[PDB]
Amino acid sequence: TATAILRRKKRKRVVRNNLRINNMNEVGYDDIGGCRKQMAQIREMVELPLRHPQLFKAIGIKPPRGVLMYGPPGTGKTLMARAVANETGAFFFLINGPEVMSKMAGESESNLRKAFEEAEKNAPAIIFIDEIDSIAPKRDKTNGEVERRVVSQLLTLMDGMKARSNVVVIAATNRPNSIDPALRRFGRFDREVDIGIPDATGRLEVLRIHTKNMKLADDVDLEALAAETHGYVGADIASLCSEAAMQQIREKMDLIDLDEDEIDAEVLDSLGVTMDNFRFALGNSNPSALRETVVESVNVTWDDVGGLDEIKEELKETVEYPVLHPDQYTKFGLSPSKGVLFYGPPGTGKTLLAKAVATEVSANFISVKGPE
Amino acid sequence: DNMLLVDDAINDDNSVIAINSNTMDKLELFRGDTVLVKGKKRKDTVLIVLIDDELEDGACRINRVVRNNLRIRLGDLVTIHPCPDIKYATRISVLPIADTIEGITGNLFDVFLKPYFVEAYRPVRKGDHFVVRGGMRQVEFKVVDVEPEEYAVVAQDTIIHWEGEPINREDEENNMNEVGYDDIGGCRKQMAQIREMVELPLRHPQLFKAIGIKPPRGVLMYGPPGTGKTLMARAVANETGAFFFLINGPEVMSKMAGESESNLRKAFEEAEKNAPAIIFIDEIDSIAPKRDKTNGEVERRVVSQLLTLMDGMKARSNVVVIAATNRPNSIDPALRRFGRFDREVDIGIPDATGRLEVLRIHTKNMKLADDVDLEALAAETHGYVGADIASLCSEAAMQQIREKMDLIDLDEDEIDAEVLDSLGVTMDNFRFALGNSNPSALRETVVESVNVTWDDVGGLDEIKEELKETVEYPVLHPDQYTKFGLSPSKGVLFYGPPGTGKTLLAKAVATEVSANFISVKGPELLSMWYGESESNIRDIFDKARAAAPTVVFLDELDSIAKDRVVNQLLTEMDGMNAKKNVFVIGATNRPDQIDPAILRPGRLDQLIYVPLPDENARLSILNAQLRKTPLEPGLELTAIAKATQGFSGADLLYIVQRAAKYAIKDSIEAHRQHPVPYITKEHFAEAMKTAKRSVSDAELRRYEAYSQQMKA
Amino acid sequence: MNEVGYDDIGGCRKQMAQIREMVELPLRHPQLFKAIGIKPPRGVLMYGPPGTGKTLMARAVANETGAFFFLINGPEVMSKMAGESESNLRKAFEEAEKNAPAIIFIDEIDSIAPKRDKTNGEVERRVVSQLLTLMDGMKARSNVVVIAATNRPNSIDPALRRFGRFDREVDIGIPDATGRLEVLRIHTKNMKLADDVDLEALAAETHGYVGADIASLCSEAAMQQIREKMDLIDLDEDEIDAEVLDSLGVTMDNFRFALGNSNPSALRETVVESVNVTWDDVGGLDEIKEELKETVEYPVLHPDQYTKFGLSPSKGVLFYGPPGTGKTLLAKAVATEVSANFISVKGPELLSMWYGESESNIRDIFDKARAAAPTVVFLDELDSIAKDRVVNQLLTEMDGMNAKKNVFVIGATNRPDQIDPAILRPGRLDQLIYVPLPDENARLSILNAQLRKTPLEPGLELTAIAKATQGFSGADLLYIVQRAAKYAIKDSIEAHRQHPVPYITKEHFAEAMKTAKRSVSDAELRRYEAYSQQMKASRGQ
Ligand SMILES: Nc1ncnc2c1ncn2[C@@H]1O[C@H](COP(=O)(O)OP(=O)(O)OP(=O)(O)O)[C@@H](O)[C@H]1O
Ligand SMILES: Nc1ncnc2c1ncn2[C@@H]1O[C@H](COP(=O)(O)OP(=O)(O)OP(=O)(O)O)[C@@H](O)[C@H]1O
Ligand SMILES: Nc1ncnc2c1ncn2[C@@H]1O[C@H](COP(=O)(O)OP(=O)(O)OP(=O)(O)O)[C@@H](O)[C@H]1O
Ligand SMILES: Nc1ncnc2c1ncn2[C@@H]1O[C@H](COP(=O)(O)OP(=O)(O)O)[C@@H](O)[C@H]1O
Ligand SMILES: Nc1ncnc2c1ncn2[C@@H]1O[C@H](COP(=O)(O)OP(=O)(O)O)[C@@H](O)[C@H]1O
Ligand SMILES: Nc1ncnc2c1ncn2[C@@H]1O[C@H](COP(=O)(O)OP(=O)(O)O)[C@@H](O)[C@H]1O
C-alpha cells in the first residue's frame, strides 16, 4: 500500500565506472529527490503493466494506460519521465510538442502515425509526448484547420491504441486546463499526477544531487541554504549553483590572465566555492514559480501560534477525525463537513491556523491570495 | 420440439449431440444423422445426432467446446433442425491455436489430427473449434477455411492444409467486439426503444409492406459521455446480425482535405450494396458541429457531404443510421428534421438497480473475496456512470495489488505462483477506490430517476392531494380529460421558507407517475445567464421532450427571475405540446421578486405555499432521518418535537448531525483512551444547547401575509 | 420516385395556383406572350417553414408541365472540391438552356448564397459571383424558369432579389383544418385503417402541424399498432404468420398516442397562418365590431369608392384595455371577414428580436406579410419594447409600405401611456380603440361559446353565474369553467375507482365559483377609464 514499490545501476575504479557505481543520460532514480510520492505513483502505473503483465491476467482487469503529469515548469517532469523510461528499459519513443509542430503542413500527422505504429510493433513501449499542450491546446485557442487535424489524429490514435498491446502513453503539461478537454476521458489520459514545489527536505536533496561535483569549500552549510531557499524549484536551485560558481570564478579572476589561452594549473586547482558566493547567488536569483498557484507542503504545528485552544479543538474535531478515523464516520453514516470560514481582526494568524490544519492531516496546501 | 435442455456430454466428441429416444422420434431423425443447432445470438453449428435413452425428455448432451462455440452454458436452450444436405469438404485449411502449441514438436498434423480424422466424418463449419488429445497433451484447432462452404463433412477425400501462423487465442475477443444484450445493464427502456426501431425494419421487413408505411430511418442517441452509447449500438448491431459499419468522427475528421468526403461516400455506398446494414456514426458532433463553432471551408464541406449522403438514402431501404453525441444543441440544426434523424433517444445516469447490474457485469472475471456487499456499493455510489464504475473496479484491483506488493519482489520476470493464487479484493479496496473516484456526470444537467414515495414527506397532506389531482389524473387517465376536452395544467410553483422539503416533494411527484426527473439548480441558471455554461435552456427542454414523461425542477428561480434567460424559458414553455407530459415545477423564496410574466395562465401559475412542518411533521422527519443510525433504546422524540417549534427540516437535520458528531467524538476519544454504539439522549441535549432556528420571524410573517393576500 | 402530380398535394390551392399560373403559361403557351408582347418573369422564390412541401410542389409542377427538368441541391453543390461548384453550376445551366423548355430548382439556395455577413470565406464569394453571373446571363436565354426554395426570405443574399432575378416571391404558410384533412387522406390511402377512424377529428385536433409532421404522425401511429400487435409476434421466427400479418390494423387510439408522442415546431417561429373566426366567438362590443368592419372591410371589398374619393385607408390600429378582453380573437375575426391571412408576433418574440438571438427579424416579418398579401400583422404587448432599435426598425418598416397593398398592423398593449408617442402619429398605429370588460349578456354569450364542446346537465341556467361575475374578464370565466370541469373529472375518477358522472352539474359550478377572483384590480380599471375619458376629451368636441 502507499509508496510500496520504492522499497527494495541503470541496468548496467574502472569496474566501478563501467558499472556506474556531456550526454550522460539514463539518469536513474538516484538523480531525483524530493518527489517521492509522485515518483512512486509513476513507477507503480508504468512498471507493473510492462515488467509484470501477468498479474492483471491473474486478477482479470484492464490496466489504465493514459498518464498525465502536470506542474509548474522546471519541476523536472522531463527528468522523471526519462528516468522512468531508462529504468524500465523498454522501447522508448520520444515525441516533443514544438518539434512536431515545426514540420510542414501535412507532415506533423504522419509522424504521429508512424510513431504509434512503431511503438505498437516493438512492444513493450513507452511514449512520452512532451509538451502535449503545443499539439493540443484549448479548443478556443486554435481555429486553424491544421490545429484541429493534429488533435483529431492524436485522439484517433489514442483510442485505437487501447488494446492488449503493452504500450503506455505519458504526457506533460504545465497547465492542466490548457489541454483539450476531450483528451481527459475514459480510455485516454485519465490518471493525473500533480508535481508540486519541494519542501526543505526536497530542496536539500536537490542541492546535494547538483552539488556533488563542484569544488565546494569546507565552509559550506547546505542545510542553511535549504532552509533559506523557499519556493525554489529544482531548476532555480541548479541556476543558483551555477551563479555561485560563476561568482567564485569572477572573484578569482584577479590572478587569471585572460589574454593567455591557458592558465596556471595551481590557479585552476585552487577554485573553491564559499558560502558568501552562495549568498550572493541567492541575492541575484529570482524564482517565478510562486507567480502562479502551486502545491506545497507545510510544517506548522500547534506551537508557533498562541492561545485559541477552543478554536484548535474545534478545527481538530472538524478535520482530523474525518481523516484519521473515517471508519467511525461511516459507522455513524455522517459525512464530514466540507469547508470552514475564519473571521476576525486582521493579523490574528489565520494563515498559520490553516497551515497547522494542513500539517496535522499531512495534506498539501494550496493558497489563493487576494491579488489572485 | 426443437427446443431441448442442455446437458454435459460424457464423451469427448465436439461434433456429437445426444438426444432422447422419444425426442429423436419427435424430431424424426436417425442415429448418426447430422443436425444443425443454433444457440444464443447468431452462432450455430452442426453436430452428429446420437441416441441416448438415459437423456430425459426434452434434453440433450453437448460438451464444453460446443457450449463455448454457441456462447451458451449448461441448461440453456437451442434450436435443432435436420441437416441431411451437409456435403463433404473437398479442401479445408485449419491452423492450431498458439497457446495450444507451446513447445509441442513433431508433425502436429499426423500426431493429432490424423487419429482424429481417420474416417471420423465429423461435421465442420466456418469458425468452429475442436480439441484433440494426443499423447499426454491436448491441442485445439479452428476451422480457418473450408470448400465447399459453409458447413460440410471432413471425410478421407478432404485435403487438409495445416500450414499457417498459429491462431493466438487472445485476439479472438481482444481485437473483436462480440457483445450481446447480456453485456448491457441498467438501461432497458432505451434498449427496447432502439430495438423496436432497428430490428423490426430489418428482421421483419414485410410487416411495413403489409401495413404500407415507410419506417423511420435516422436515429439520434445522446446523453452524458461514458454511458455506453457506443456499447449499446454495438450490441444492437451484433444481435440484429445484419452487416455493421462504423464511421468514427475524429477518424473521418483527421485526414487530408478532400479525403474525408471520400471516406464517407465509400462507407455509405458499401452499406448500400450490402442491404440490410447498420451505419453507426460515433461522435457526430465532431464532424457536424454547430455553425458558430466551425467556419472553415473544409469543416462545412464535410457537413454538406454528410447531408447529401443522408438525404440520398431515404429511397433505398434496409439501412438505418445511428448517431451519438453529448448534447442535442451540439450539432448543426439542419440534421434534426424530417428524413434526417427523426427519432431521438436520451440516455441518463442509471439507478441503484442499474448500478448493481453494471457491477455484476463488470465483476464477473475479477477474483472478489467472499465479503463483498455489491448492494451496499450500489446504494453508496450515486451519480456514477458505467465508465466511472469500471474505473472504480480497476482502482480497487490496483489497490489490492499494491497491498499484495509487500510479499513480492520487483526483480525477475516471473512471480511466485502462491502469491498469484492469493489475489482477492476486499471491501476496503472498494471503499478506497470510491474515495479516489472522480465522477463528473453531475457537473452538467442529466436525466435520472427517483424512488421517493409519499413516505418521507411529513405533513402538508392537502398539498399532496392537490399535487395528485394536478399530476396523476392527466397522465394515468387522459381519457376523462379528452371526454371533457380539458387540456391539463402544465406546471406548478412552490413558494415558502427554504429547506421545507420542496426538492423531495418534486421528486415524489415525479415518482408517482413513474417519470424521469431533471434538475436545474441556481448555479446552473447563473452559468447559463453569463453564457459560460455548456448547456442551454433549449437543450434542457429538448432532453425533457426526448425522455418524456419528465419533471423539470427549477430550484431558486428568483436568482434569475428578478431578461435573456427568462425570455428563453418563457419561449420554451410556450412552445410546448399539450399532450406531452412534461411538467415544470419551480421553487423560490421571494415570490414577490419573481417576474409576473411567468405567473400568467398556461405557465407556472398554480402557486403553492409550503408551510413550516408541524409537530407531527417534525416527528416524522426525525423518525425518517434517524432510520439508519443506532439510537439509544427508549428515546422519546415528542419532547424534541414540542421544543423544536419554528424549526425547518434542515434545522432538524443539523441538530441530528451535531448530536451524531458529539457521539462519535465521545466514542473516538474513549477508543483512543484504550464501547459507544448508541447515541444517548444527552447527545441530543448537547446538540440542542447550541442549536437554533435559521428562519427569522419577520420572514415567516411576511410569507404568511403574502399567502393571506393571495387567498383574499 | 416521380410522377407526383397535383393529386399528391392538398390544402395549398392558393400557392399552387400562383406557381402554376406563373410557370405553365411561359412554357405551355409561349405564343401568348408573343401576342401580347410582354416579357414573362423568370425568377421564382418560394420560401416558408421547413417540411411544408416546397420541393414536392416544384416536382409536381415540373412533372405536370411535362418539360425537361433539372434538380440542383445546395448541399451537394457546396460539397464538391474547390473550383468544382462553379463547373457544376455552369454545366447544369448550359444543359437546361440546351433542352428548352426547361425548369431549374435550386433547392436550399440559402446554403450556397447565404447572407453576406456569413460569407467571410473566399469560396463563398466565388460561388455567389458565379451564380449571379449565370442568372444575369440567362436573360438572353428563354423558355427557362428558375425556382428556388429557402427557409426564410432574409437568409439569401439581397443581391438575388432584384429585377431579372428571383423577383416573384411565394410564401408557404401552415395549412388549416381542410388542408390537414386533405393531407391525412392523401397519406392514408394505403394503410389498413380500421373502420373506427375519425380522420376529421384528427384534423380538428392537430393544429399547427406541417405536412411532414402529419406524415410522421401517421408513421408513428402505424408503429404503435405494430408494437401493440407484436404480442402475437416472436422475433425468433423468420417467417411471419399470414393470419397475424393480415390481422394488423390501425385504430383511433393509435393516432391519439401518436399525437401524444409528437414534436411540432412550425409555430416556434412566426409563420403565416389562416384563421376562420367569425362574429360569434366574441360577444358584445357591437360598436367596436361595426367600427372595425367599416375601417377594414370597405377598403378591401370596395376600393372603388375610396378611389372615387381618393381616401387612403388607414394602415394599422391599436387596441388598449384590461388584459384578457379578447383582443386577439377580435383581430382574428377582423382578418377572417376580409379573407386575409394572419401573422402573430408575441412579446417574447419581440424581446428575442431585441436581443438578436432569434433567426427572424422585423424586416423578414413584413416581407412575408407583403408576399402573403392581404394579411393582418398582430403585434402583442408592445409595451415590453416601447418601454429603441426595435421601435426604430418597426417605424421604418411601417412607413415604407405600399398604400395599395392590404397590410394592416394591429397592436395590443395594456400601457398606452408608456407607448412611445412616435408610434401614434398619423400614418401609423394612430387609431386607438378601448376594449372594455364584457357585459352581462357578453358574459353569458362567452360562457355558452366555451361550453359548446362540453356536455351539460339540462336545466343548468348560467344567468345566475353571469350576474355573479361583474367585472370578470373572459380569462376569469374560462378559469371558472375549467375548474368546474376539473372538479367534475375528479368526482368521476373517484367514482370509477370506487367502482356514473357523465356530465357537469350545477353543484360543480357552484364549487368552482366559490373560489373565484377578479383578475383586474379596481385601481387598474380606474386608471384605464380615466385614460379613456382623457382621450375622449382629446377628440370629443
Ligand atoms: N529532483 C529534481 N527536481 C527538479 N529538478 C531537478 C531535479 N533533479 C535535477 N533537476 C534539474 O532541474 C531541471 C529540470 O529540467 P527539466 O527539463 O526536467 O524540466 P521541465 O520543466 O520538467 O521540462 P520540460 O521542458 O520538458 O517541460 C534540470 O536542471 C535538472 O537538472
Ligand atoms: N450498461 C452500461 N452502461 C454504461 N457503461 C457500460 C455498460 N455496460 C458496460 N459499460 C462499460 O462502460 C464503458 C462505456 O464505454 P464507451 O466508450 O462504450 O461509452 P460511451 O459513452 O457510449 O462512448 P463514446 O461516447 O466515447 O463513444 C465501457 O467500459 C463499457 O464496458
Ligand atoms: N400537400 C402536402 N404538403 C406538404 N407535404 C406533403 C403534402 N403531401 C405529402 N407531403 C409530405 O410531406 C413531406 C414534405 O417534405 P418536403 O421535402 O417536400 O418538404 P420541404 O421542406 O419543402 O423540402 P426541402 O427543404 O428538403 O426541399 C414529404 O413527406 C411529402 O411526402
Ligand atoms: N498567534 C498569533 N497571533 C497573531 N499573529 C501571529 C500569531 N503567530 C504568528 N503571527 C504573525 O502573524 C503574521 C501573519 O498574520 P495572518 O493573520 O496569518 O495573516 P493576515 O495578517 O493577512 O490575516 C505573521 O507574520 C506571523 O509572524
Ligand atoms: N417533508 C419534509 N419537509 C421538510 N424537510 C424535510 C422533509 N423531509 C425531509 N426533510 C429534511 O429537511 C431538509 C430540508 O432541505 P431540502 O428540502 O433538501 O431543501 P429545499 O426545501 O430548499 O428544497 C431535507 O434535506 C431533509 O433532510
Ligand atoms: N367576448 C370576449 N371577451 C373577453 N374574452 C373572451 C371573449 N370571447 C372569448 N374570450 C376568451 O379570451 C381569451 C383570450 O384572451 P386575450 O384577450 O387574448 O388575452 P390578452 O388580453 O392577454 O391578449 C380566450 O381564451 C377566450 O376564451
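All residue numbers given for chain B refer to Swiss-Prot; the residues shown span 33-594, 608-719, 749-786 in order.
From the backbone N, Cα and C atoms, a Cβ is placed for every residue, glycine too.
Residues or ranges marked as ATP 1 binding site in Swiss-Prot: B:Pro257, B:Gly258, B:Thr259, B:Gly260, B:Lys261, B:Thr262, B:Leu263, B:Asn358, B:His394. There are 25 other CB atoms within 10 A of the CB of B:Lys261 (mutagenesis position), with all protein chains counted.
What Swiss-Prot lists as ATP 2 binding site is B:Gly531, B:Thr532, B:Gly533, B:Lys534, B:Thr535, B:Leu536. Using a 10 Å Cβ-Cβ cutoff, B:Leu536 (ATP 2 binding site) registers 14 neighbours.
Under mutagenesis, Swiss-Prot gives B:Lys261 to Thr with this note: Probable loss of ATP binding. Complete loss of catalytic activity. Under the three-state DSSP scheme, B:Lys261 (mutagenesis position) falls in the helix class.
Within 10 Å of the C-beta atom of B:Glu315 (mutagenesis position) sit 23 other C-beta atoms, taking all shown protein chains into account. Under its mutagenesis entries, Swiss-Prot includes B:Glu315 to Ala with the note: Moderate reduction in growth rate.
As a published mutagenesis entry, B:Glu315 to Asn appears in Swiss-Prot alongside the note: Severe reduction in growth rate. Look at B:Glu315 (mutagenesis position): DSSP puts it in coil.
Among the mutagenesis entries in Swiss-Prot is B:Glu315 to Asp, noted as: Severe loss of catalytic activity without affecting cooperativity between the 2 ATP-binding regions. Slight reduction in growth rate.
Its Cβ taken as reference, B:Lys534 (mutagenesis position) is surrounded by 23 other Cβ atoms within 10 Å in the chains shown. Annotation of the published mutagenesis B:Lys534 to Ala or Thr in Swiss-Prot: Severe loss of catalytic activity. Lethal; the original residue is retained in the structure shown.
Taken residue by residue with DSSP, B:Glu588 (mutagenesis position) is part of neither helix nor strand, so it is coil. In Swiss-Prot, a published mutagenesis experiment is listed as B:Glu588 to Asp, annotated Moderate reduction in growth rate.
A Cβ distance below 6 Å to any atom of ligand 5 is met by none of the recorded positions B:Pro257, B:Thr259, B:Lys261, B:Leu263, B:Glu315, B:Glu588. When secondary structure is read from DSSP and collapsed to three states, B:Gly533 (ATP 2 binding site) falls in the coil class. Non-local neighbourhood of B:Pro257 (ATP 1 binding site): B:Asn358, B:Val417, B:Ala419, each in the same chain, at least six residues away, with C-beta under 8 Å from its C-beta. Sparsest Cβ environment among the binding-site residues B:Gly531, B:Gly533 (other Cβ atoms counted within 10 Å): B:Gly531. Under 8 angstroms separates the C-beta of B:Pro257 from a C-beta of chain A, among the recorded positions B:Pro257, B:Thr259, B:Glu315, B:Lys534, B:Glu588. Sequence-distant neighbours of B:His394 (ATP 1 binding site) (same chain, six or more apart, CB under 8 Å from its CB) are B:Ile421, B:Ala422, B:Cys425, listed in sequence order.
Of all the recorded positions listed here (B:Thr259, B:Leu263, B:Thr535, B:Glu588), it is B:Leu263 whose C-beta has the fewest other C-beta atoms within 10 angstroms. Only B:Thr259, B:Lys261, in sequence order, out of the recorded positions B:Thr259, B:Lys261, B:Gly531 have a CB under 6 Å from ligand 2. According to its DSSP assignment, B:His394 (ATP 1 binding site) is helical. A simple way to gauge crowding: the CB of B:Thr532 (ATP 2 binding site) has 22 other CB atoms within 10 angstroms, across all the protein chains here. Per Cα geometry, B:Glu588 is the residue among the recorded positions B:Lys261, B:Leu263, B:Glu315, B:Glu588 nearest to B:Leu536 (ATP 2 binding site).
A Cβ within 8 Å of the Cβ centre of B:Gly531, B:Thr532, B:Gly533, B:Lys534, B:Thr535, B:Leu536, the residues given for ATP 2, is found for these other residues of the same chain: B:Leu537, B:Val655, B:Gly694.
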